[PDB]
Amino acid sequence: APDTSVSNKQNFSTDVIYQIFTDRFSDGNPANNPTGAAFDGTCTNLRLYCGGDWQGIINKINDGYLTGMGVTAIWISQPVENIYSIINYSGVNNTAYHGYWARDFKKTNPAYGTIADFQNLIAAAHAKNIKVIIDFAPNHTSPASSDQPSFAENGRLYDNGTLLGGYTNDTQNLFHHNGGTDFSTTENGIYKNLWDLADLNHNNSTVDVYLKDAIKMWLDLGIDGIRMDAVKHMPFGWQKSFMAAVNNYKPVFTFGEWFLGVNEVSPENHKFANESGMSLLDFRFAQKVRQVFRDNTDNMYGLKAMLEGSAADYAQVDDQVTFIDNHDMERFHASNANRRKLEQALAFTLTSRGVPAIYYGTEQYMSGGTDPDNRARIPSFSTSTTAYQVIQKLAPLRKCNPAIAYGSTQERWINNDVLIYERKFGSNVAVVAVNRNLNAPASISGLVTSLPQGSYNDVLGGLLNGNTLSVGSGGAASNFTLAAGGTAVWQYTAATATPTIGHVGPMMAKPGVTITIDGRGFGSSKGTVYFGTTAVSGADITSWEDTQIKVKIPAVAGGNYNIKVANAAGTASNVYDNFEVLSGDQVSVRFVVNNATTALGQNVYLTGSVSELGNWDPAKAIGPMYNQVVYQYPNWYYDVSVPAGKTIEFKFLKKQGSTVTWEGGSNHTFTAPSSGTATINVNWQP
Ligand SMILES: OC[C@H]1O[C@H](O[C@H]2[C@H](O)[C@@H](O)[C@@H](O)O[C@@H]2CO)[C@H](O)[C@@H](O)[C@@H]1O
Ligand SMILES: OC[C@H]1O[C@H](O[C@H]2[C@H](O)[C@@H](O)[C@@H](O)O[C@@H]2CO)[C@H](O)[C@@H](O)[C@@H]1O
Ligand SMILES: OC[C@H]1O[C@H](O[C@H]2[C@H](O)[C@@H](O)[C@@H](O)O[C@@H]2CO)[C@H](O)[C@@H](O)[C@@H]1O
Ligand SMILES: [Ca+2]
Ligand SMILES: [Ca+2]
């Protein structure tokens, strides 16, 4: 199959994701609606169940609403079983309508539907070329009170109907009993509870194994992707070990939520995206898009900088999921605002690098403050709006113009209010002009592009006041006036003669796993795939087409590799980097070193004998380790993903900048568990 096929569970870059709050979309089956006090069929009370379900979704798929828009993937609420208690939060009654209050990850939330409902969901979707994504929220269970066990469901956790345990009398230590986080530090928000939610302890093997098993079911259920909740609140290492579980089994595109505020740029965030095994919701993109197009607290120069920066910061920028709003922010559209802004931001998003996500109702111009005001019921399924039409015209380009899906981004023209950018991939080009100024047109002269000589009609057909463009030789455009609030898309497509890799997934796996290589110009005859200098040909290459190749990772040493491909003629492609070859299956192991005192600005790190531990390369040591919560300085700790059942030699180090100090003595040693977790505790050797 081609890269664009619905069967591509590894690449979403050519897709357009439609984010749905199940409960708030469409009540296809009233029979499964909660009753009594948990229910409000008028959906006036935004904290109760309104009745939205899977059947409703299926109906919307079948009646052309989503397909009509050009949407090719839907992202739905966490489908596992939620607690049934109604929680009164100081007068206000609250239900688990959101799906974030898990009780059993092996069962469905019956308000949404049955396993059978879910299966039909996957079927209808698939039938219409739509991929399915779910929210998965393994950080916690539900709201608990350790000394008020009668509160809610005490954060109880079941394994397919079997009671594993509760928040009160947690002798098994399923949960954390460290208090509530003040979000003050990263360590702090990982090992404490989030508000009153029962924090799962991933270091407890039961918990560990349980979630790894739970996700496999859903995987087996046919899901196309995972959206991880609160990744900034779980252990990094655990999460990676979790990723390996998915990839080593049945890989699917996974992306996590790691909130960024305005003007926030976190290096922790980049590292996680680059090394975890998953990608993230592009908060940096969102925040900036809003500042520029919505709040007007930043200009084009600001957008441009986000674009160039993020391309540098993320090893796989094309894997970040962009959006203009979601369930955690106010709805982009403000009641009294010019709709053009929302239209422009959509256009921008749809034509920019990443995996675009559309918050349900956007195309309907829904307004609404923060939770739960941004979660109202979709008021109508009209395809007549301008936003509906914009998506309709643009979404499909991601499938037909790889410049949009995989191309680089380049600023061609810029001022405070205007932004002209080029997307390029192979023989494909896309040119987008945006004029944020809703009151002033702009004189555009000097625009130079990669488009072939000729005239180009606005892909939006002038819907947002775009115009035609005239490209002379040398790709220089002749002067034109860009309308106030103007938006235009111009493009050029053509066959790519040379093999060009546009994407790879998964990005981390053990040998023997099949990965997917997307792009163009691979030709029809099997060529060769290189992993570093290692050549792979013949049988291990399970499939080869012009746009997609499927190959098994060779049994090479755990490490980071560069991928490249050669066609049957020996022509090589561009390199795709940062691919991680796991040492084998992984386990999450907690390392603890005692009495590792440091000076200010000096941190302890971990290194060792496997690629998972950086192979003795200080520049690749794990850390800095933690020293507040679970263990107190001068005792440091850290949760790490390691090859399972392997005997590993390790050492700790103190780093300051790039200056390193090694632990004295001989290597510490240990053997990783075959499964579940473990805790190694040692003393720093001077
Ligand atoms: O001429 C090529 C030139 O085009 C763009 O420069 C624009 C500039 O952004 C506008 O603000 C205005 O000054 O017109 C210039 C064209 O004369 C590119 O931004 C620039 O890098 C490139 O050299
Ligand atoms: O919270 C982690 C913190 O640990 C390290 O600082 C030590 C410092 O070296 C000691 O002299 C002592 O005063 O306690 C500190 C930990 O609270 C790192 O130096 C620091 O950058 C890091 O954040
Ligand atoms: O370079 C690989 C080498 O790294 C580590 O050796 C350290 C040693 O432990 C330190 O005390 C200090 O002398 O720096 C050496 C770095 O060359 C591992 O201990 C060793 O096994 C490994 O081969
Ligand atoms: Ca229902
Ligand atoms: Ca946590």
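Using the numbering of Swiss-Prot, the residues shown for chain A are 28-713, in order.
So this one's X-ray crystallography, 2.5 Å, going by the header.
Placed from the backbone N, Cα and C atoms, the Cβ positions cover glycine too.
Long-range Cβ contacts of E284 (mutagenesis position) within its own chain (separation 6+, distance under 8 Å): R254, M255, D256, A257, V258, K259, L307, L308, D355. What Swiss-Prot lists as active site, proton donor is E284.
DSSP assigns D80 (Ca(2+) 1 binding site) to coil in the three-state reduction, outside any helix or strand. Cβ neighbours of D80 (Ca(2+) 1 binding site) (same chain, under 8 Å, six or more residues apart in sequence): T49, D50, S53, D54, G55, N56, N59, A138, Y139, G140, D144. What Swiss-Prot records for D54, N56, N59, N60, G78, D80 is Ca(2+) 1 binding site.
The domain 'IPT/TIG' annotation in Swiss-Prot covers 526-607.
Here Swiss-Prot flags 608-713 as domain 'CBM20', drawing on sequence analysis.
In this structure, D256 (mutagenesis position) belongs to neither helix nor strand by DSSP; it is coil. As a published mutagenesis entry, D256 to N appears in Swiss-Prot alongside the note: Reduces activity 23000-fold. Reduces activity 520000-fold; when associated with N-355.
Here Swiss-Prot describes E284 to Q as a published mutagenesis experiment; the accompanying note says: Reduces activity 4100-fold.
Quoted from Swiss-Prot for the published mutagenesis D355 to N: Reduces activity 56000-fold. Reduces activity 520000-fold; when associated with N-256.
Taking the centre of the Cβ atoms of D54, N56, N59, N60, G78, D80 as the Ca(2+) 1 site, the nearby residues of that chain (Cβ within 8 Å, site residues left out) are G55, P57, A58, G79, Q82, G83, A138. Following the DSSP three-state reduction, the secondary structure of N59 (Ca(2+) 1 binding site) is helix. Taking DSSP states H, G and I as helix and E and B as strand, the domain 'IPT/TIG' (526-607) has 3 helix, 45 strand, 34 coil. The secondary structure of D54 (Ca(2+) 1 binding site), as reduced to three states from DSSP, is coil rather than helix or strand. Minimal Cβ crowding within 10 Å, among the recorded positions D54, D256, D355, is found at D355. All chains included, 18 other C-beta atoms sit within 10 angstroms of the C-beta of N60 (Ca(2+) 1 binding site). Using a 10 Å Cβ-Cβ cutoff, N56 (Ca(2+) 1 binding site) registers 18 neighbours.
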